[PDB]
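Worksheet: the structure to be examined is printed underneath.
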Number of protein chains: 2
Amino acid sequence: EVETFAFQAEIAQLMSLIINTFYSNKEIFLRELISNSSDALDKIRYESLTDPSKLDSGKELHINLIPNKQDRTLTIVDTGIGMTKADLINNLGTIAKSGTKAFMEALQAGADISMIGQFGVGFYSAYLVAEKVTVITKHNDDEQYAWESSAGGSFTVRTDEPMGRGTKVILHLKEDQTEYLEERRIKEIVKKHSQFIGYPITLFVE
Amino acid sequence: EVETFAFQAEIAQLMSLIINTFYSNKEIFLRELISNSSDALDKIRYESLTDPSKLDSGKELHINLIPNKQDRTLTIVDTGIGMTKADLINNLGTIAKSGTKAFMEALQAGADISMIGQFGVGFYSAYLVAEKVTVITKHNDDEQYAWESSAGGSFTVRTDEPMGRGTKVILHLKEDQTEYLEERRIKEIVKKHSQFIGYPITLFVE
Ligand SMILES: Cc1nc(N)nc2c1/C(=N/O)C[C@@H](c1ccc(F)cc1-c1cccnc1)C2
Ligand SMILES: Cc1nc(N)nc2c1/C(=N/O)C[C@@H](c1ccc(F)cc1-c1cccnc1)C2
């Protein structure tokens, strides 16, 4: 069974802004998802210091970058905290509502799309380069879920191969955005923007 | 009763680095503590979406900046998550160990003290401007604690006036660092470095 949800209207407006505004510096999408990955890894690490059994779902704390020219996907994998169904359906949308409002105001006031992360809604920069985003996620208290959206105001969730714990963000790239499947291009961006992440980052080859 | 603890040796080395290195751009200390404050506020906000009774200790989510020329202190107050005794004594030191190691390597490799926050140990930039730091903190599962250090390799904790929930970082400033008690100076730094924090920041007057 696949369940369909409407984004909060502010988030839909944000996604449309990201998709429709002329903004050539699209490469910052990768910095934002890696930083989301690091934050999630920080969280599970901290929680494990009081409840060590929280690492029973996997001890390695890392980030994989996986390009696939056949599928036209760039996948960012982490072994971080993951997201619950409540995260996916209620909680993250509640928080993204205010971040979106603050980012929107900042943009009218002369801020720049690259500053999206300062407002805690940098996941949505995924839509700079991707026509569809698929998110596979597994949290300790919960099942593995598959979340998906091509924007248009809605997303789907189904129970989801098994990943132990963590998040996989699958970017189905736009046809004119395939430079992001290229090794020297990804390497360049990681070096420029993600040089000091405190977890190992592996760029897979094809 | 006052309990005395030794810092992990890496953290002591970090504090000494911050205190001893010639580095004129000391104003970044304020950006780091405000950002710590925002992160703590983000955390209690998120936790409240699944357990609303976590806001029984205070609903307001804000940051106060309080200068006092008589005491020679700058105090940064938040109503964020607070810290437990385990945080103060075991947990934060365990995490700061790796951040310190990574920051140290980065500095040898040509990084700059201002980048301290990318390594998750930006609290310690407090020692750029302060001879002593006192931290009053209250977390929901725990008592109110007073943490204190003038560096030198040790810190104290005692049970601590009652603050409901949150953290107060009290900077006892160095004699040559009193510009940070001045209104137009603090305003300047907040504008330059903290312009987009998603919680209200009130600069108290004297
Ligand atoms: C746990 C986690 N891991 C990774 N890699 N990325 C994110 C998380 C999250 N944990 O709460 C939040 C998630 C997020 C942040 C801000 C935001 F505005 C949206 C999301 C998000 C992402 C996917 C599906 N639905 C919402 C971004
Ligand atoms: C909850 C909280 N609030 C505020 N304002 N600041 C901090 C927190 C924290 N929550 O875990 C961690 C704290 C911190 C981070 C990194 C770090 F390396 C040290 C500390 C810290 C601070 C005071 C006493 N002992 C340790 C910085």
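Here Swiss-Prot sets the residue numbers for chain B, with the shown residues being 16-175, 178-223 in order.
Quick check of the header: X-ray crystallography, 2.0 Å.
Each residue, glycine too, has its Cβ placed from N, Cα and C.
Features as listed in Swiss-Prot:
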MUTAGEN   B:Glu47 to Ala  Strong ATP-binding. Strong interaction with HSF1, HIF1A, ERBB2, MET, KEAP1 and RHOBTB2. No effect on interaction with TSC1
MUTAGEN   B:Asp93 to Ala  Impaired ATP-binding. Strong interaction with HIF1A, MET, KEAP1 and RHOBTB2. Loss of interaction with HSF1 and ERBB2. Los of interaction with TSC1
MUTAGEN   B:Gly97 to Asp  Abolishes ATPase activity
Length in angstrom of the chain break flanked by B:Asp175 and B:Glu178 (2 residues not modelled, CA to CA): 8
Close in space, distant in sequence - B:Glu47 (mutagenesis position), Cβ under 8 Å, 6 or more apart: B:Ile131, B:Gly132, B:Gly137, B:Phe138, B:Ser140, B:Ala141
Chain-internal residues near B:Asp93 (mutagenesis position), provided their CB is under 8 angstroms and they sit 6+ positions away: B:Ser52, B:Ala55, B:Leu56, B:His77, B:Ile78, B:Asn79, B:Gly183, B:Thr184, B:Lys185, B:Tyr216
Number of other Cβ atoms within 10 Å of the Cβ of B:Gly97 (mutagenesis position) across all protein chains: 25
B:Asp93 (mutagenesis position) in three-state DSSP notation: strand
